[PDB]
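Comments concern the structure below.
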Amino acid sequence: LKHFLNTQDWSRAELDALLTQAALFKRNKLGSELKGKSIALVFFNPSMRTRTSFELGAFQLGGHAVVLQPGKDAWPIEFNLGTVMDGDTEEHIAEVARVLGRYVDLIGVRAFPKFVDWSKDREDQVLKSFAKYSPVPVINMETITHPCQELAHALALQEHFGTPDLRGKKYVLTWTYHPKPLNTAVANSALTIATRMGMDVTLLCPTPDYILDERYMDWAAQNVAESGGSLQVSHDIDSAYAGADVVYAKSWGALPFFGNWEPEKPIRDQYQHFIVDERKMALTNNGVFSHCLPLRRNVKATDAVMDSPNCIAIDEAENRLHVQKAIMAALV
Amino acid sequence: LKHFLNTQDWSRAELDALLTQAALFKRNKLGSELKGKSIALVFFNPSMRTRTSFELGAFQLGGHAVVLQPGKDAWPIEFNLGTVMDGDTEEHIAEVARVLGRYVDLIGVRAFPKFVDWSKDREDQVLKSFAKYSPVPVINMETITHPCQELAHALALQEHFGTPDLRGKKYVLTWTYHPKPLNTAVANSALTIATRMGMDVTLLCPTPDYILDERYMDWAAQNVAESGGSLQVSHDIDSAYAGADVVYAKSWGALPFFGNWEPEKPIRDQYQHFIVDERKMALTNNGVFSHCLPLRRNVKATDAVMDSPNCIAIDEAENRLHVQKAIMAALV
Amino acid sequence: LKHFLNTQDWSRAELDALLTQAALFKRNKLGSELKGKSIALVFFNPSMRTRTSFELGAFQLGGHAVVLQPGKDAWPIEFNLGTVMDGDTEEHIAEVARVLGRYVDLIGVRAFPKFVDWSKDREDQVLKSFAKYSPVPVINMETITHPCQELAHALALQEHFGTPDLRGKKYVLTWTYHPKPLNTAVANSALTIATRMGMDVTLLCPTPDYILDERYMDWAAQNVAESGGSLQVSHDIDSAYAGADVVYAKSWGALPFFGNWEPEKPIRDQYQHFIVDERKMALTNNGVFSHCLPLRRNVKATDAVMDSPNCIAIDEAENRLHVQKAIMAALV
Ligand SMILES: CC(=O)N[C@@H](CCCNC(=O)CP(=O)(O)O)C(=O)O
Ligand SMILES: CC(=O)N[C@@H](CCCNC(=O)CP(=O)(O)O)C(=O)O
Ligand SMILES: CC(=O)N[C@@H](CCCNC(=O)CP(=O)(O)O)C(=O)O
């Protein structure tokens, strides 16, 4: 059974076919690819774009999305095997995925890490469990990676440069400030897709403590080798932005401080100057800027940057709708 | 771009066309005016009728409504300009409205005042922000006015009297008791639509402290002058109800006590006799009674009044569905 | 007006027609029985299967379900008559049911007992109120009985034995452990449907304190007399399971301890050995096992039992979709 858990699992030809189908759906939004079909959107965390885009996408293709929120409207789910369920969990994922599999044709899942132990969060237990027990295709709506965002981001870049080939472009994935420590998912996905696209990638962050999990650094290295791009970690803002064609900002908490955020709070607080402003964007090569949203203005990016004609964040957000429809159509 | 923020913004011919389209939809509920289209219903406060009527209306016209609840399922939104977003707000309305504008064809918004500072609440910031940044038509699902309710109310009155012309009718908008201070929205809208319809309007309330914001008193005066009706503020129950053709009850907190409700609590508590009972309705001219709902029985109106054949509250509530479909069809 | 509040209210011929229509819908899932129609699913308690199955069922039949959650998204409702609504309740069921009746064609309701006074919970006030004031058919989505579950359960049994006639089969409805006291609804429904099907039923529970309310014991006795089966209460595990063809587990709090759960906590804690494991299932006559879900593994049933080919819980859960579509089609 084929799922969409990570782009890294898909071949380039498959990914390209997805992006092309996405571009096609953007031209002809109404279709019958999901006529009489349905998808269960299981959210363990908040969402505005994801929930809206998937719901509308199912509708535009003649299908129906059922939005569920365990612990809110649906019952809380257990994921550990062989444990004695006497805690807050009412039922086990083995039952949930099998039942849903009798109702819907597709299952989307969103589950952020708990932020207490990266060792456990990095295992992607929720997503894997759904993929393991579900008799129907599973779609990652963001767990520790965000493959749907990668494709929306990629398509938006191809549309901006007027070509499917982004090789050679200088891509800067930069960390930015935020009062609280966030999921690395989007950062991990950006690194993954930018290198898979064969761009010259620079991971710009404050200190080595903010470097992404080895898993994704390794995925990127393997991708660079296969696509002809390049990977590089930098802590110097000015040299990073220099001549950049793309600047993708995202904030995340240092992995080494998982479950121990108190001491890392004073650490990030002294780097809020990583905020993407006009000055830093001025060093780029008339580069485009984007963020996955939700973004806090004057914290992650200044108002000027967000309103500049070079910010393609809205286009990228719109593309979430088109690429997800391509993914559902492919899996169905 | 044309929005439906307040009936006061629309011409009489436009309003009449809306009410007639509403009456038409009531006869033929299924249509294709919204085929393949969608509306984002953004609720910042609870709702039963509004959410249900809009959702079904979109469905009956071949479209789809996506229900969102910032702070609940969607991310909390910021509205102030140029501020440093380091508080509870994750993203700015500028982004939210622009993103939604890439997904849906219409945006409905419901946001009650915060009840801390009327000076700020009366600015209708949420609604205006959506209308400002949204590339698609915005619909007021109740903020400080409730235009959708005005039309449902108006249509129900025209159907009751068997005519579109309500000029000459004596209309009594009366305050009623409630343990807590409420939004003036419905009261403001009633005053607005009743005068726009050219009726002889009497705003019956306990003391001058309960008179509506000048903005709406002025809208009503201008409406009276243009339609040939009349406006009047009264604090005497018996003289108000006398010979009335319509009695519309609603409770609201005194504007002068915004952000300082403690001292106004003992003030309303001594006027719970404003409750619409058989006695007061007996003074009317076989007048009809209505309320926007949700209504607390034996507090705002007695059981007898609510069950009398003269209560048209259910009909008015049903009409929310029909007029809103007319509004969406017109804006699309 | 015909509602679906309990199977006990329906004749055998009607019930059989429902199960047959259900089997038919399972073969041809898409239809037009609810084209342009809608159902309001009012949930006062959590749900995953019920909400999903009804929502999809409405969609597959060309209709639309509107999901509501009083106190969450919709306004809190009052049910007592003639009371002064100055509490947490904003509106009365008389208004709610009448309004909904102007919007939707069907009303589903889910409302578990409050667990403070069985004398009040057993009156089924919410369900009855909706059925009383609603101008359109009402469907029990589980209150103190769960008729939709009975039919899903019944159909699954008929499919398992390859016949509509389950007379003669030995049916064991057994109590099982759970850290907290639960609703007896499913247990009451199982007893009701198993006897209505004319099986030899044994209610296996720890002590006489766990025997179901007389109402359902009496329904079962009347059913046994009419169908030719048999009813029996047992407290001995081994003799109960012996030669059983069906084993339906469910946990519930002792009725005599309603509103006084502290002393019954230590009572159930000494019977967690009622958990359906391989040993007990080994005594059966190659009997099938099922549970309504959500089920806690290793608490209500061991992992081995849940994964055995004799567990038909997933099939039964799937059938919720098919029988509910038959019910809606019949009531519409
Ligand atoms: C700060 C926070 O917790 N945010 C998420 C945003 C994920 C990307 N954003 C989306 O997928 C858009 P939506 O569907 O509206 O959430 C994160 O940092 O991982
Ligand atoms: C007491 C309270 O906060 N209520 C609101 C009711 C608004 C009119 N009522 C509606 O639009 C009906 P629904 O969509 O179900 O809320 C108010 O007083 O402004
Ligand atoms: C422990 C608990 O409170 N549970 C309920 C389950 C009812 C049957 N189960 C269902 O109808 C499935 P769903 O629609 O997902 O709830 C009870 O014991 O009465």
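All chain B residue numbers match Swiss-Prot; in order, they span 3-334.
Including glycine, each Cβ sits where the backbone N, Cα and C put it.
What Swiss-Prot records for B:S49, B:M50, B:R51, B:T52, B:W77, B:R112, B:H148, B:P149, B:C150, B:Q151, B:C294, B:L295, B:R322 is carbamoyl phosphate binding site, and it gives experimental evidence as the kind of evidence. Residues or ranges marked as N(2)-acetyl-L-ornithine binding site by Swiss-Prot on the basis of experimental evidence: B:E144, B:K252, B:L295. One mutagenesis experiment catalogued in Swiss-Prot, B:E92 to A, P, S or V, is accompanied by this note: Generates an enzyme capable of carbamoylation of N-succinyl-L-ornithine while losing its ability to use N-acetyl-L-ornithine as substrate, thus converting it from a N-acetylornithine transcarbamylase (AOTCase) to a N-succinylornithine transcarbamylase (SOTCase). While the structure shown retains the original residue, Swiss-Prot records the mutagenesis experiment B:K302 to A, E or R with this note: Significant decrease in enzymatic activity.
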Next on the checklist: Validating a neighbour-count step here. Other CB atoms within 10 A of the CB of B:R322 (carbamoyl phosphate binding site): how many?
Outcome noted: 29
Checklist entry - Can you name the residues of this chain that are 6 or more positions from B:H148 (carbamoyl phosphate binding site) yet have a C-beta less than 8 Å from its C-beta? => result B:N142, B:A187, B:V188, B:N190, B:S191, B:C294
Next on the checklist: Can you tell me which of these binding-site residues sit near ligand 2, meaning the Cβ is under 6 Å from at least one of its atoms: B:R51, B:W77, B:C150, B:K252, B:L295?
Outcome noted: B:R51, B:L295
Checklist entry - Out of B:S49, B:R51, B:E92, B:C294, B:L295, which recorded positions come under 8 Å of chain C, measuring Cβ to Cβ? => result B:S49, B:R51, B:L295
Checklist entry - So which recorded positions are near B:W77 (carbamoyl phosphate binding site), with CA atoms within 10 Å, out of B:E92, B:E144, B:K252, B:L295, B:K302? => result B:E92
Item to check | Count of other CB atoms lying within 10 Å of the CB belonging to B:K302 (mutagenesis position) | outcome: 25
Checklist entry - With a radius of 8 angstroms around the mean position of the C-beta atoms of B:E144, B:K252, B:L295, what other residues of the same chain does the N(2)-acetyl-L-ornithine site pick up? => result B:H148, B:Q151, B:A187, B:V188, B:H293, B:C294, B:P296
Checklist entry - Looking at the recorded positions B:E92, B:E144, B:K252, B:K302, which ones sit with their CA no more than 10 Å from the CA of B:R51 (carbamoyl phosphate binding site)? => result none
Checklist outcome for this item: Listed in sequence order, the binding-site residues from B:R51, B:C150, B:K252 whose CB sits under 8 Å of a chain A CB are none
Checklist outcome for this item: Among B:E92, B:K252, B:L295, i.e. the recorded positions, the one with its Cα nearest that of B:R322 (carbamoyl phosphate binding site) is B:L295
Item to check | Distance [Cα-Cα, Å, rounded] between B:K252 (N(2)-acetyl-L-ornithine binding site) and B:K302 (mutagenesis position) | outcome: 8
Item to check | B:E144 (N(2)-acetyl-L-ornithine binding site) versus B:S49 (carbamoyl phosphate binding site) - Cα distance in angstrom | outcome: 10
Item to check | Nearest of the binding-site residues (B:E144, B:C150, B:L295) to B:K302 (mutagenesis position), judged by Cα-Cα distance | outcome: B:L295
